[PDB]
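Reviewing the structure listed below.
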Amino acid sequence: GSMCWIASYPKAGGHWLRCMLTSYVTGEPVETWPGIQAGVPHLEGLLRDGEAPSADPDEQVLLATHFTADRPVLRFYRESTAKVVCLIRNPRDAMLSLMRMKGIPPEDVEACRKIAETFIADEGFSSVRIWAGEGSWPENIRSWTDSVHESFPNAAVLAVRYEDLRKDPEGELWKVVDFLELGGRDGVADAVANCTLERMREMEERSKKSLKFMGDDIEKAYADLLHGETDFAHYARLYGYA
Amino acid sequence: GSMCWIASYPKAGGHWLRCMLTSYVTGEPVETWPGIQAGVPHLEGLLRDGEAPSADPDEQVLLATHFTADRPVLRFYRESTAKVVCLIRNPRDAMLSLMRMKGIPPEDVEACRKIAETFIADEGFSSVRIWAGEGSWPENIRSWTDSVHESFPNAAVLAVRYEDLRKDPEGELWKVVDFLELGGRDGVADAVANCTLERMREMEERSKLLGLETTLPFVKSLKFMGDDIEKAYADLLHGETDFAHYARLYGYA
Amino acid sequence: XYXXXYX
Ligand SMILES: Nc1ncnc2c1ncn2[C@@H]1O[C@H](COP(=O)(O)O)[C@@H](OP(=O)(O)O)[C@H]1O
């Protein structure tokens, strides 16, 4: 059908993807934070309000989500889902990302440790109250890519690393635009310029490192995971994160 | 058509109706707090997890929600909805209930007035960020009762008042159980005994002691903070808004 | 349950 998903584990730079996409579809810059939710709405955001786009709607519709493709609620879109964009980033960075957010100044030993301890035991953010239904890191990727057809039988998938977007914003964005059939290529330039790190932090406010530090043991812990027998190592390898 | 809603506005007594409803179906008590959520799942809670009950099942299903009936997400159950139990409570007491749930002792007028005054301006809890998609008190009521066919053309409604339930627990649970055809009636007296006030507090604590997912303690009238606020409520109560219209009708004037 | 905040 006509439904399209920007799927991603939390902290994989989904906001920015959405921002840019909102800017291309509109042509105009993003007038600020809620603009992002209006453009590529986040599904969780909508369900909180009781909002939910209709299944089989006759014009193309773009939503975002951190759910695993196999969550019962996405079932209503089982048939009408055509396209999935799966945005993926170094789980090393996602983890470091939750920290900055959760507040902590990088030299708070027992505070970083614990979250890191947890992330590694869970293989993602299962024990982090901010999100729900997102599953673990491999689980999330698996369900939206290799197993997408178990949830969305009519879908096509374009997987995309956060790091490639950072290395070539316009090239990679146009790969996403092209795949979704939102038109040109010319627009793609301005949209990148309309959602740059600066315009971003400005839109957040006028609304309202690596494993070195404390590593020795943790660093090890992580690396053992990253070269483990598990689905976490499978995807790390497969996406160059190993 | 086998889907059934316990619709209610926040703080109408939903957990209790919910808890007695589970007890009657299980046949035994509810030993733990998420047994309530297991029993008569609250829609909002299911969505947080990305869970959602099947649109169109073969045998009867019971959900709870604080959503207005018209909220798009419910569009999915438009034909599968057979029955609505709309639980209603005095709005004066719902407002008081939120103060108790927020902690706040009956002395802190500043603290209580703020909630009270916000409550009056909004005709309900719309500004309280604890829930979303509920609308104002009358908005909710209208959508489940007078308007229910705009959202569920096939549905039939029972209404039940919190206060009726306190006065006659077993007689009132019976109306709800007979309405939903859950069966017997000898079961009824038992379900009430299990989900008592006392039973409920202890059942909350035991869960809470076994570090469990529970909803800070969770389990009077107008004179104390007011005059300014007394008149303010009164004016709303006996005024010409739809709130008044419903307050009059369920006998809260 | 399933309730909002932030407390
Ligand atoms: N077993 C029971 N019997 C009577 N009232 C109950 C009860 N369990 C909970 N309640 C009351 O229901 C109200 C909460 O409603 P909800 O569960 O829908 O939020 C609170 O009212 P008060 O705070 O006025 O006492 C709560 O104490």
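The chain as shown is numbered from 1 upward.
Just so you know, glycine gets a Cβ as well, placed from its N, Cα and C.
Here Swiss-Prot flags A:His66 as active site, proton acceptor. Taken from Swiss-Prot, the feature 3'-phosphoadenylyl sulfate binding site covers A:11-16, A:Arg89, A:97-100, A:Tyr162, A:195-197, and the record attributes it to a curator's inference. If you look up Swiss-Prot, you'll see A:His42, A:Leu43, A:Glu44, A:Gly45, A:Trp131 marked as substrate binding site. Listed in Swiss-Prot as a mutagenesis experiment, A:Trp33 to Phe (Swiss-Prot position 34) is described as follows: Almost loss of activity. Among the mutagenesis results in Swiss-Prot, A:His42 to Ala (Swiss-Prot position 43) has the note: 80% decrease in activity. The residue drawn here is the original one. Recorded in Swiss-Prot as a mutagenesis result, A:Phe76 to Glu (Swiss-Prot position 77) carries the remark: 90% decrease in activity. The annotation that Swiss-Prot gives for the mutagenesis experiment A:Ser97 to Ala (Swiss-Prot position 98) reads: 60% decrease in activity. According to Swiss-Prot, the experimentally introduced change A:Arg100 to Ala (Swiss-Prot position 101) is described as follows: Almost no change in activity. Quoted from Swiss-Prot, the note attached to the mutagenesis of A:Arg201 to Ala (Swiss-Prot position 202) states: 15% decrease in activity. Swiss-Prot lists A:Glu204 to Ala (Swiss-Prot position 205) among its mutagenesis entries, and the accompanying note reads: Almost loss of activity. Annotation of the mutagenesis experiment A:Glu205 to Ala (Swiss-Prot position 206) in Swiss-Prot: 30% decrease in activity.
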Most crowded position, judged by CB atoms within 10 A, among A:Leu98, A:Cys195 as binding-site residues: A:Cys195
Helix, strand or coil at A:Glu205 (mutagenesis position) [DSSP, three-state]: helix
Proximity to chain B among recorded positions A:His42, A:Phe76, A:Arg100, A:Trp131, where any Cβ pair is under 8 Å: A:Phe76
Lowest local Cβ density (other Cβ within 10 Å) among recorded positions: A:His15, A:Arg201: A:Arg201
Substrate site span - longest C-alpha distance across A:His42, A:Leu43, A:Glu44, A:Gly45, A:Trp131, in Å: 12
From binding-site residues A:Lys11, A:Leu43, A:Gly45, the one whose Cα lies nearest A:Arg100 (mutagenesis position): A:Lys11
Anchor-to-anchor CA distance, Å, A:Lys208 and A:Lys209 (intervening 26 residues not built): 27
Rounded to the nearest Å - Cα separation of A:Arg89 (3'-phosphoadenylyl sulfate binding site) and A:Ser97 (mutagenesis position): 11
Three-state secondary structure, which DSSP defines for A:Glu44 (substrate binding site): helix
